[PDB]
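Asker: Questions regarding the structure given below will be posed in turn.
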Amino acid sequence: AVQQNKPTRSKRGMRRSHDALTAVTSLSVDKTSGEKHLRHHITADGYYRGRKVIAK
Amino acid sequence: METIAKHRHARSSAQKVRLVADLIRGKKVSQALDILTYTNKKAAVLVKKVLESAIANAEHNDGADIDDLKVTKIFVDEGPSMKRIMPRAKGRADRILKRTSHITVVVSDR
Amino acid sequence: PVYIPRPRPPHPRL
Amino acid sequence: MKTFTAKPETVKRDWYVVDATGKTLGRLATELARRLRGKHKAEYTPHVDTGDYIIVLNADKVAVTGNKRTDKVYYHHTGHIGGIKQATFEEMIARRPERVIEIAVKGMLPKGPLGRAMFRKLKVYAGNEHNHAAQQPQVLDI
Amino acid sequence: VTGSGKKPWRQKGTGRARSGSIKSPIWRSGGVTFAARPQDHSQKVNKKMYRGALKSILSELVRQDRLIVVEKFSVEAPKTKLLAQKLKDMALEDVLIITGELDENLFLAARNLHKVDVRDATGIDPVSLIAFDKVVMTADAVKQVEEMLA
Amino acid sequence: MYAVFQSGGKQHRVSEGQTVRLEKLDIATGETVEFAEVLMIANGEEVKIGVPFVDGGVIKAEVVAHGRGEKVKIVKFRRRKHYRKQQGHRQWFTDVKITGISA
Amino acid sequence: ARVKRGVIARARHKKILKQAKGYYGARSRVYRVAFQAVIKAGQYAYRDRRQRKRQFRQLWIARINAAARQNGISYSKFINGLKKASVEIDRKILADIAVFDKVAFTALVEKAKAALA
RNA sequence: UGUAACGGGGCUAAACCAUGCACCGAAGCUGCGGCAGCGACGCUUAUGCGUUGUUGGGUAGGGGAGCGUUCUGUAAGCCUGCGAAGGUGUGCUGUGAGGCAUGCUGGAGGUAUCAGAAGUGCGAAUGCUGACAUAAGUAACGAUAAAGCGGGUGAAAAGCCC
RNA sequence: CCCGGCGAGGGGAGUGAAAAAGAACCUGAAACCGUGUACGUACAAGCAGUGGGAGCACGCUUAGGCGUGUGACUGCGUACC
C-alpha cells in the first residue's frame, strides 16, 4: 500500500495516456426535420425516422 | 486572431475539464458545438457555455461569418484551491481541496 | 492536528 | 585537428562468402566476429557499424578438436520454474546447425544495440546454396 | 518571549520532530538566539595618543595648504547674509570656523548653513578637522590650541 | 601538399592556407614564425624520414590570434569526507596561418 | 543589523541551475538534486579529461593496427620498425594518414619493413 | 532460484615450462604552456624575473589570504521618469567566492573607493511557517426501511411542491 | 453594449501615465500545472551523467565555420550528509 518513492510526471502522463475520452463524431440527419441526433436516439423535439413518435 | 474568451474560477477540477477539452483541438466551430452537445459531462456543458460566449464575442466585436472560424487554442490551467476540513477516524483530520480551473479559449477566423 | 494518538503496539518480539 | 569519425551513410559495405567445412570452430568464429565488427577497415569507429556482410555456407560441416563433439554442452535457461535445458554439440548439429556458428559469433560480439546491429550482418546457412547471389559475395578465404 | 515553556506535543509517540517550547529560535512566533543588549560602544583612548593625533592632523593640515591662519574674525550684525558674503569674498565654501572666543554674534548666524560650523577652540574634534575642506583659525585660537596641545 | 610538424610538443597535419590552433609561444601578434621542426612533406611523391629535420624543410606561419581557450571547471569532491575544491582554468593558445610549405 | 539572505540565495540557485540546465526529471528543477548533479558531473568531467586521451589513443592504435593488417603487417613489428627508423610521428597523425591517403601510409609501411629487415 | 569454482565466447595451444624480441598498459616519467608556496641567487631594488632547485592527495586540526549582504562616516558628493532596486536571459571576465555591460517587466530609489559593527552567506538537525505535487481521479459518498409514475416552478428536477 | 440563469464569470467601450493597476488589486521569484514551436523516443535494461559523436531545425557574416537546442550509438561511472 505505502509506496517506496513517488512516481514522475512522465509516469502520470503514460498512465493518463489511455484516459483520453472518445467522441462519437457520428451525428445523424433526420429525414423530415434534419436535426442533429445520435444513432438510435430521438431528437430534442421527438423526431425519429420522420414520424412524430412522441406526439407531444 | 485576437479577442480570446477566458473563464475564471470554474467549479471543477482542471484534469477532467482538460480531458473534455482534449476532444476539440483545431476542429470546426459547429463541429465543436455538435461534439459538446452530446458529450455526457458536466464539464462539457460548462465549456460549451464558454464556447458559445466565444462565438457571440466573435460575431459581436470582430471578424464574423462563423462559417469561416476555427477553435485554435483551448487550454485549461488550474486555479486556486479552497481549503476544507473533512473529519476522519481516530480523531485525526484530513484537508480536502475544492479545486478550481481557468479555461481560456482562443478562437480565430483565419 | 491538536491530538496525535498513541501508536499501534507492535509485534511482541520480547 | 579533429580526428576522423565515420558516418552510417558513408560506409561502403561488401558481401562475402566464408566456407566453414573442415575449419576450427573457435578460430573461424573469432575471424567472423572480427570481420563483422569491422576491425580490418582503416575507417573503423567504435560507435558506427562499419562491418561487412558474411555468408557462411555448410555450417554443419564445422569440426572441433579432441572430444568437444560429445562433451561441449550449450546451456540455456527458459526463464521458468527451474527446468534447465541442455544440448551437446552433436545434438545441436543434427537439429539446428546454424545455432553453433550463431552462438559462437554472438558470444564474441559486445552487448547492446550496436552489437545486435552488426550481428544482423551474419547470414549463415546449412547447405551450399545461398539466395544472396544478386549482390555478388566474393570468396573470403582464411 | 511572551508565551509559556509548555511542550507543544509529547516527546515520543508522535511522527513529528522534537519539540520543547514555542519560544525556541527554530520556531515561528519567536526568534533570536543571541539577542543584542543595550551595550556601550565607547572605547577607551589614551590622553597622549589623542593629543599626538591632534598634533598629527594639524601637521597634516599644514602640509596640505588647508590651514588658513587669519586675524580677528567677527561678524558685525547677527545676519547669515553677512557671513556668507564674507566667506564669498575669501573664496571659502566648506570651512570649519574655529575661533577662540565663542561669541553669540557668530554662534547665532552660522547654524542654518550646512558647510559652516562654529566650534570652541577647547572642545575640538578630529573628524571636523579632517572632513571639512579648509580650517580657518583666529590667532587667539591658534594660541589656545598651542596652549592646550602643549 | 599536407605537411607534418611539431609545434608545442605535439604533431600537426596541416594543409597550406588553414588556421591552426597551437600552444602559446613568446611571439608578438603581427610577427611571423618559421618551423624547421617538420616531420613529413607529402605530395604525389611522398618524402619520408629516416632522420628528423629532413633536408631543408621549413614552414612559414603567420600568427593571427593569441586568444584564451574555453573555461574548464575542475570540480574536486571527496564523498563523506567533508572536502571539495572548485578551480577554473582557461588555456592560452595561438591561432596561426600557414603561408607556404617549402620542400 | 538584520541581514536578509534573499537575493544572494537567488543568485546562487540560478548560478547552479544554469549549469544544470538540460537534465532529466528533477535533476534540472529541484536545486537539491541539481547541485548534487553539478558535483557529480564535475567528477565525471575530471575523470573524462584523462579518459578521453586514453580512449582516443587506443583508438589511434586500433586505426594503425587495422591499416597495417590491411597492408599486411602486425602492429608491434610496425612500431618496432618505426623505432629503428627513428620516426617521431605520433599515433594521431600517422592514423590520420592511414585513414585518408593510402599511398603515403603504404610508403611508410614499406619504410618500416625496410628498417625492420 | 539457473550453466554459475577461466568473466564470457571459446581454445589441443588461445594451457604450462625455459629463453628472446617488440607492443599494449596509470593522472607514474618526459615535452609544451599557465598559477601558487619556500630558501638561495645575476644583480634588479617598496618590483618582475634572463634563470636554478624543490614543493603543491588529504580528514580531524593549525596557519595565512580573499569574495558577497545590511547600516554608518566619507556622502545635501554620483547615477537616475530619454529609467535605480527586485525579477528575468544573453555575452565577456577572475585560480575562486563573484564582478561587468545589456534585451524585457517594473516603478522610485540605489550607492564608487577606503574603514567600522555584524541578527553576515543553508542541503540535511524524524528542523518550524506558507504554498503545491505524489499515491489518484484510487478508496469512499457514513446501517441492505425501498422506491416507481404524471403534472407544476425553473436555464437545468431522482432528491423542491402537488 | 453582448454572451450567460433579471447568476457567477468573461469580452468590447470608457475613466485612468499605465487596467502585462480591477477591489483576489505596487513589484509577482521558485516548487506545481499546461498551451504553442524544434529534436529524440514504441527491440530496448540500471544514480539517467560525462567525453566522443552521425542526423535535424533555426541565426550570423561569408560564399564556411561557428552560436544554441535535441541528441541515436558508444567507453567509463552502483546519489549527498
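Looks like electron microscopy, 3.8 Å, at least that's what the header says.
In case you wondered, yes, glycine gets a Cβ from its N, Cα and C as well.
Sharing the record's features from Swiss-Prot:
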BINDING   B:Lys90  L-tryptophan binding site
MUTAGEN   B:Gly91 to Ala, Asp or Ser  Abolishes translation elongation arrest of SecM
MUTAGEN   B:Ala93 to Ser, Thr or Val  Abolishes translation elongation arrest of SecM
VARIANT   B:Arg8 to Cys  In strain: SK1048; decreases translational rate, tRNA binding and subunit association at 44 degrees Celsius; does not alter 23S rRNA or uL4 interactions; not erythromycin resistant
Asker: Could you check the recorded positions B:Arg8, B:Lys90, B:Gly91, B:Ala93 and tell me which sit with their Cβ under 8 Å of a chain C Cβ?
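Answerer: From B:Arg8, B:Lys90, B:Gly91, B:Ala93, the ones near chain C are B:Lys90, B:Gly91, B:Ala93.
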Asker: Around B:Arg8 (variant position), which residues of its chain at least 6 apart sit with Cβ under 8 Å of its Cβ?
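Answerer: Spatial neighbours, sequence-distant, of B:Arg8 (variant position): B:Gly79, B:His102.
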Asker: Around B:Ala93 (mutagenesis position), how many other C-beta atoms are within 10 angstroms of its C-beta?
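Answerer: Looking across every protein chain shown, the total is 11.
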Asker: Using all protein chains in view, find how many other C-beta atoms are within 10 Å of the C-beta of B:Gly91 (mutagenesis position).
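Answerer: The Cβ of B:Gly91 (mutagenesis position) has 11 Cβ neighbours within 10 Å.
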Asker: Across all chains shown, how many C-beta atoms besides its own are within 10 angstroms of the C-beta of the residue listed as 'L-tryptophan binding site'?
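Answerer: 6, counting other Cβ atoms within 10 Å of the residue listed as 'L-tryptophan binding site'.
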Asker: Can you check what DSSP calls B:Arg8 (variant position), collapsed to helix, strand or coil?
Answerer: strand
